[PDB]
Amino acid sequence: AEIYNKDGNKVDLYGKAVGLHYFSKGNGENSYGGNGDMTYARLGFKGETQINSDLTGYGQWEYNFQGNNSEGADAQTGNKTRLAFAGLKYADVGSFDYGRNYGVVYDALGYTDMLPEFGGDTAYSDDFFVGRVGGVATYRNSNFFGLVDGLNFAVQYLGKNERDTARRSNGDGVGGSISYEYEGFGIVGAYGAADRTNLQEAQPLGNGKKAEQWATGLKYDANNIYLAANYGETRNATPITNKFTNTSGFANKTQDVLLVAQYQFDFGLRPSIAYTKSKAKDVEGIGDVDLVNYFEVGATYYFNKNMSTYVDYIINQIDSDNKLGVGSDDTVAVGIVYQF
Amino acid sequence: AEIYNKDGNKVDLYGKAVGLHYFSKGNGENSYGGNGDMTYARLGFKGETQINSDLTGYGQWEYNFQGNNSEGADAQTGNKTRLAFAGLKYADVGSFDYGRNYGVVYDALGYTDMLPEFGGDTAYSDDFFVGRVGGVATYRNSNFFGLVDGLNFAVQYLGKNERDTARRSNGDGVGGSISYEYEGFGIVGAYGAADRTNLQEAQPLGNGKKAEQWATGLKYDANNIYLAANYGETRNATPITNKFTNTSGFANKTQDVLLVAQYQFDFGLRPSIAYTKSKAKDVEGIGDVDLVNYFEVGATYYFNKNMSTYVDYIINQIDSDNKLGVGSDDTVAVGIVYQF
Amino acid sequence: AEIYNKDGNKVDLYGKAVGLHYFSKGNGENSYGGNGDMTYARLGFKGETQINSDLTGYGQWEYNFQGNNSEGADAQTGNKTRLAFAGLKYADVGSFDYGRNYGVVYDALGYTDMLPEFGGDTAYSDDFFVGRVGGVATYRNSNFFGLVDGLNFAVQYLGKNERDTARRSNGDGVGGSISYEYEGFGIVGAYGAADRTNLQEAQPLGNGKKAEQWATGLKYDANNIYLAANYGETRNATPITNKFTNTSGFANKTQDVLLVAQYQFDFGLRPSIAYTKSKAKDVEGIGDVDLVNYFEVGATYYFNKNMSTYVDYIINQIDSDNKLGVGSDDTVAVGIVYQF
Amino acid sequence: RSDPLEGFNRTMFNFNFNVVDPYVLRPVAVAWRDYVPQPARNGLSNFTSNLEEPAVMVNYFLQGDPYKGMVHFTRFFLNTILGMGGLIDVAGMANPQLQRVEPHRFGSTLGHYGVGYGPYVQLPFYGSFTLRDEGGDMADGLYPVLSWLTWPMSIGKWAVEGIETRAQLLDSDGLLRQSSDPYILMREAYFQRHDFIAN
Amino acid sequence: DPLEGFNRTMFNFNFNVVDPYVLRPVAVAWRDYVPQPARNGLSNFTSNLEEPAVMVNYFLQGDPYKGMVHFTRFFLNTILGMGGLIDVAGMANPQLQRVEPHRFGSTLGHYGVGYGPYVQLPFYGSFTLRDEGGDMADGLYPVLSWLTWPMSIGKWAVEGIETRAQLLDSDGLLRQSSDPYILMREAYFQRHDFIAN
Amino acid sequence: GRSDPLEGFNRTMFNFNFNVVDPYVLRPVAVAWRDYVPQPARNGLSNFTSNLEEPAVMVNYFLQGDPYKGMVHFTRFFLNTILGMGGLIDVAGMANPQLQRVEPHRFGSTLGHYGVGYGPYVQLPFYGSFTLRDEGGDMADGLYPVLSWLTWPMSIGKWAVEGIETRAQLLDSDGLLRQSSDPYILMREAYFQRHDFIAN
Ligand SMILES: CCCCCCCCOCCOCCOCCOCCO
Ligand SMILES: CCCCCCCCOCCOCCOCCOCCO
């Protein structure tokens, strides 16, 4: 991964090749995750230059190449650049980077996004502050200006991206986060709010001139044990799509709960269990409706730091007659992963 | 090029930049290969980690960036991932890798796929086991578990790809190959069979619930000399497209023959002559029709292992009145290649 | 960065991550540069193999990944390969490379293409010889075969590219350039001409069987000072677009002027002032009309060779009633750049 | 040691020792050692020993050893997907804490929580047999992997594993013929081995 | 020193009542409860509004170098450094190290202009016509032009409380001189002349 | 003593060439060449014309049963034509030394490879030496490509430019022939020594 390091500039070229397969009943239309080949590759660079004793400049870019497309018309399906940003870091004074980067509410949702293939269902991409989104400026500071140890905060700005689809668009916004970490334990909360595009407002599902997202998290991460839990709520932010009426939009509200427990055996296997529920509320023509509801059992075997393999079984507890159309069948994944 | 090798994992980031031009009559519409600018580049990585004395993990990704598009609307035309897989190699026990990778009947068709630009006409992409395909798990073992020397085999599972076009789709299938090589000589055979999707069945050309491909090869490879030959047959597998009626589908039967002879002069040139014919049979509304038919004279000059240039002339023996519309003009390609 | 250099072949894997934002009044549709997030990344390789004392083989490929798209349907908008070519450099006799590479009139237009973000308005991509173009063969020679020092020339052949849009198409053509460089001063001129596609001729705006582009430049590049000026004229080549009537095509003639002044302070700042005006002539139903017209004040801060930041203000001096529709509002861009 | 039906067992043991072995099993094992090649042999005994790996995991949990229990999950997982359905011991080649070990099925769970053998019995054609362990291990046949074996496959798995065992013993196959009472050895060996597993 | 009589009066009001009863208590509170990252984070921010004025003023003094130095300060600190809260330009170069500003007051004094009477105002402290009151010219053009009159009195006060704390040690060094009015007026002319020349 | 039937006619045509058409016509033109034409241009053109013969030299080496050399001269043509700007740059030869430009072996030598003989040695005015087997027998290569594509202007142009270069290079060795007893007998023995080497 680190393939260049000279004159204070060092460059990490990293990637992985993941052979993935999904097993679900029938064609997989009614699945948690779908069915068939899911193989993909990943490439990126993390660069970092030591300008002087205080200044470290950095930049990073990361792409997703799908292995499950044909070489014909569909070749580009699912291909996307994931991250692309540059920034500056000041000697225990903080850091600042602009570009396409993780939204701030992920600073809390990351606590539970530890599953072998799935989980982290609320960290939608291109969805205000819960996932990777374009055009964010981020101030972060670790150990509170050198004073308070283990106390991080971060504040972020969201520039409007008026795109072609309501789903991926967003208006101006701002958000922030604070965490404390002390001896294996961690607590974090984060909140963001932003204006909605006229496109998003003219949607059948969802109403409000402002979208809002918050989440809070606890973790214990020590002695081969990992336990984490997340609660958060959204108003006008989780993108939902009603399969019956073929409409898109957003949930006016959701309450979101996620939990994760994992052990790391010294012989290489890391089993994992998790529960995830996303309840939507005040939905146009439906009311209260579940979006995510499953238990998960999974494991990963680590051959070494570069080669691994995993299985991830989602016991989908969504109802069979879900008023929004969420798939109610289970999905189980098998993956083999070489990374560098 | 190997650009990383540290702590028991090594990474080869490799590529090429190929300047290509094709010359053929007029607009090139009736040519074997077309007409005009054909320049492309390639990038990929081969990674390989030494887990311990028995286990080697490996992964590989490879993309085709077309150099012949404008920076505008057509930029992505022809761009595609070629390979994306990971796997494990066991002592004498073999290897098993899953992902997007070469289909097993290429274990035989590669014998004749040795031309500077063209050739290998039967190793179609996204066509069951004869070219690269998505969702294959491949067991391979060389030297029969350490017993028989020079005896390799491989057995492959094909996960169905229900795509949007019949051309690129396939059903569940399985195949295999055995090769023996002893003192420059090599012999190989391979066979695979798989189901056709409903979409492939609802195509005008081609009928059958099951598609099948097999091929055989001889090769002599020693003392700067290379002679190789392939015979194979397909049922319901070769993609054909009737230019007159604007229909696609598959040829119900084809016989395929390929021959190649090349010498490697010490002053650098590797001339090559070759003959290729692929006759289809039982074609809806046509009957028997040729798909590939040419001789080739070509040559490659190697400056070193990094820089080369080639000319590849196809003496197209296809008729003026081919009932499917296959082009009847020659094509000659000229290339200069930087690779690493 | 040079990430491989062994056994007479060296490979430079280079890239950058550019956090970019453009500020323009309102939506930015009537702006010089638009409005919103402009972040992009770049990746490429530059490779070079030492065949022997006389022969150097080389290749190069460079891609533009947009950071300002979503991970959804628009993921590839603006993604493009910029360069992909290979060639040989001979002893004193010169060099020859074929592929997708810069057109020869850029041998002159680069003089003024020095702004932090904008400028270089006449070096259109996919536009005969003024920018990056596909299918060019280019002989270049430095110091006139070792005889006249600082005297370079280059001759280039443009193979027809009959693409789908008139904007990106072109016919067969040829061009050349001469530079003299002597102690901080440089003089350069270059000219090319090519046939226009039948599609290009069948455009409302622009007429002539032949497209033509020339440019001349003087530069002083010494003592932390950079001053350069460019004059050129095109016949039937500059792509123009009438926003009112929604037709495109070409300007039958344009006269083009660019000026650039920059100083490099030792503490890192490179202020920049520049003037650019490109006036079109004989435009169908309009007559004489401005295409580009601005002064620019901008600056770049160089932290080190790897990290920089810039602001680039275009004082857009173009009219409210431009008969072609060119936006008249200013644009100011802010960038942070990590490159390697 | 207690041995109630010792009278019956010895006659039924002699049937096994003096007729059903040298006339039937030992020639078959010679043929096996002579004709089946080694990659083929290790592929099957890994493959049959895989069908017990999920059961050996289940039974280790019931004893309160989630560690050992989670090892055998790893065996099954790695060897089934990567090891070509259990033919290749990818798990054994992987870690040493994952090396193939003797199965711990329901018999060991019973004896772990205090159960006895009652009487040692020896069956013709079958060999040594207890109620707790043999036949008590049949419980694992009622649930996944082993519930998927038809009684042809079940008697096939038993048979193939047995012929392999007999082939490995063809060298000691004779040091037992040189001992005063070979019933008491291949009765104490049964309890020596079955106690070690149960503890 | 014409108004030496009046000035000594307002200096007493300032030295002996408004400072030890008001300004100096308010400054003590500042020193104890405002955390350091906040304190220099705030004076980084207020002093950023003066950088475009200092750039304009060094141009008017014929020093394009220093003028573009202070441009760089503003540019680097506003854009990368969180709107002036973080001093990247200084972490960047030692030649970008913050120095005390040179505003229109200095441009007058560089081009030869004098002050007038040194006057001493209640609650303000020291005041001259050329420097104070001449620095108001920088109020007529951007960044400092965009400050509402509430924002100016806040910037005055925040800066005031900060400087007033950064003297709490040499507090007595003025209280321990025979004529502390004349030390305070000679320290003013030391600092204000040094800048213009 | 060699056998020279047309010795009388040839000796006359040689004096025309030595003593009148050269000092009055060719030799001034050659001085012009070296005085004004730059070297990159000069050896750039001898590379260019010697390329048009490379495919013919290839065919003729096959007809003489030396496919190795025959594939050398292919490589010369191929490399120098595509990469070397249509034959202007000797990229083959800069690449490998077995690819160095050598004297052509065309149909004349292929006839003589199979032992044909020259017939009477003639000298022609303005032409110089001519035999039936080699000069003019080399014309057979005009029947097949590259040389088949040359217009009769280009043919006489290639002839002339090659000739002016040869004559310019000889401008120093000039006096060594002006100081020899019987220069017709040297300049024809210099022909057969050269033409035998290629043919054998
Ligand atoms: C080192 C010098 C570079 C060589 C440049 C060659 C440029 C080619 O010029 C071709 C000119 O043709 C343009 C046509 O202009 C109009 C004349 O013909 C009109 C119709 O008859
Ligand atoms: C649009 C910006 C216009 C302002 C730039 C004008 C050019 C300024 O040139 C000044 C050059 O002076 C450089 C000489 O250095 C003297 C000071 O450096 C000494 C180091 O302490």
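We're sticking with Swiss-Prot numbering for chain B, so the shown stretch reads 23-362, in order.
Using N, Cα and C of the backbone, Cβ positions are placed for all residues, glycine too.
Record features (Swiss-Prot):
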VARIANT   B:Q88 to E  In strain: B/r; AA sequence
VARIANT   B:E139 to G  In strain: B/r; AA sequence
VARIANT   B:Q284 to L  In strain: B/r; AA sequence
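Proximity to chain C (Cβ-Cβ distance under 8 Å) holds for the following variant positions out of B:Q88, B:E139, B:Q284: B:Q88. Counting every protein chain shown, the Cβ of B:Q88 (variant position) has 21 other Cβ atoms within 10 Å. There are 22 other CB atoms within 10 A of the CB of B:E139 (variant position), with all protein chains counted. There are 21 other Cβ atoms within 10 Å of the Cβ belonging to B:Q284 (variant position). The two recorded residues, B:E139 (variant position) and B:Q284 (variant position), show a Cα separation of 14 Å. In this structure, the C-alpha atom of B:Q284 (variant position) lies 29 angstrom from that of B:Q88 (variant position). When secondary structure is read from DSSP and collapsed to three states, B:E139 (variant position) falls in the coil class.
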